[PDB]
Amino acid sequence: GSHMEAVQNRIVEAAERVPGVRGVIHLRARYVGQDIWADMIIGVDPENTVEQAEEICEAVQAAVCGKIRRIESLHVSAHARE
Amino acid sequence: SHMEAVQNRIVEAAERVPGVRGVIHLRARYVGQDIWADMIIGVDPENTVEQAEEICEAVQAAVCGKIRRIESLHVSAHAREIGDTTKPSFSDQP
Ligand SMILES: [Cl-]
């Protein structure tokens with residue numbers, strides 16, 4: 001509901017502030033008990049290395065998980081984007 | 001389960017594709033007679049993202065080409081060091 005959109009907006013806002021992120025392409029978030037499990041795809045520079053893209057991915061994980069307490073599990077991956 | 005033969009075929013297939021440093025993970029199930037799968041490959045860290053997506057597509061074509069009962073296969077890549085010998089996982093979500 002309205003409840004869930006608010007958290008999604010929090011997650012996007014958080015992820016999008018992280019340097020190297022070219023928008024959030026996709027976000028699946030779901031309640032499992034009281035906790036949230038999420039899967040996210042970010043856009044990144046096509047010319048990034050895989051190592052570099054994974055660094056950005058981890059940074060997003062820390063930023064999002066840091067600001068939204070109720071997230072128990074967050075997978076982040078990157079697609080090339082312009 | 002009973003279906004180790006197909007898993008081994010899938011891994012062997014994927015691992016022959018150039019740019020693949022082993023299969024990190026594979027979730028496969030039968031739906032009727034068809035197989036639906038999700039797979040994670042290891043790749044050169046120094047590959048570009050563009051290039052890793054290219055490898056991913058190559059694996060999709062190679063695996064789906066050699067194991068014809070696969071109706072749907074998603075492939076994604078993580079960086080993997082060359083000294084890594086970690087056996088492929090077949091669980092349901094790391
Ligand atoms: Cl061949």
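Residue numbering: from 1, along the chain as shown.
Per the header: X-ray crystallography, 2.6 Å.
Here the Cβ of each residue, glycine as well, is placed from N, Cα and C on the backbone.
The Fe cation 1 binding site annotation in Swiss-Prot covers A:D39, A:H75, and the record cites a curator's inference as its basis. In the three-state DSSP scheme, A:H75 (mutagenesis position) falls into the strand class. Sequence-distant neighbours of A:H75 (mutagenesis position) (same chain, 6+ residues apart, CB-CB distance under 8 A): A:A38, A:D39, A:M40.
Taking all protein chains in view, 22 other C-beta atoms sit within 10 angstroms of the C-beta of A:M40 (mutagenesis position). Listed in Swiss-Prot is the mutagenesis experiment A:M40 to P (Swiss-Prot position 250), annotated as follows: Severely impaired magnetic response, cells make very few, small magnetite particles, less MamB and MamM protein accumulate. CTD no longer dimerizes, CTD has cannot fold properly and is unstable.
As a published mutagenesis entry, A:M40 to L (Swiss-Prot position 250) appears in Swiss-Prot alongside the note: CTD behaves like wild-type.
For the mutagenesis result A:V50 to P (Swiss-Prot position 260), the note given in Swiss-Prot is CTD dimerizes, binds fewer cations. Loss of magnetic response, still stabilizes MamB. Sequence-distant neighbours of A:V50 (mutagenesis position) (same chain, 6+ residues apart, CB-CB distance under 8 A): none.
Swiss-Prot documents A:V50 to G (Swiss-Prot position 260) as a published mutagenesis change and attaches the note Nearly wild-type magnetic response.
Swiss-Prot gives this note for the published mutagenesis A:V50 to W (Swiss-Prot position 260): Significantly reduced magnetic response, many fewer, much smaller magnetite crystals formed, still stabilizes MamB, CTD dimerizes, binds fewer cations.
In Swiss-Prot, a mutagenesis experiment is listed as A:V50 to R (Swiss-Prot position 260), annotated with the note Loss of magnetic response, still stabilizes MamB, CTD dimerizes, binds cations, dimer interface is tighter and twisted.
Mutagenesis annotation in Swiss-Prot: A:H75 to A (Swiss-Prot position 285), described as Wild-type magnetic response, no change in magnetite crystal size, number or shape; the structure shown retains the original residue.
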List of the recorded positions A:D39, A:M40, A:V50 facing chain B, defined by a Cβ pair under 8 Å: A:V50
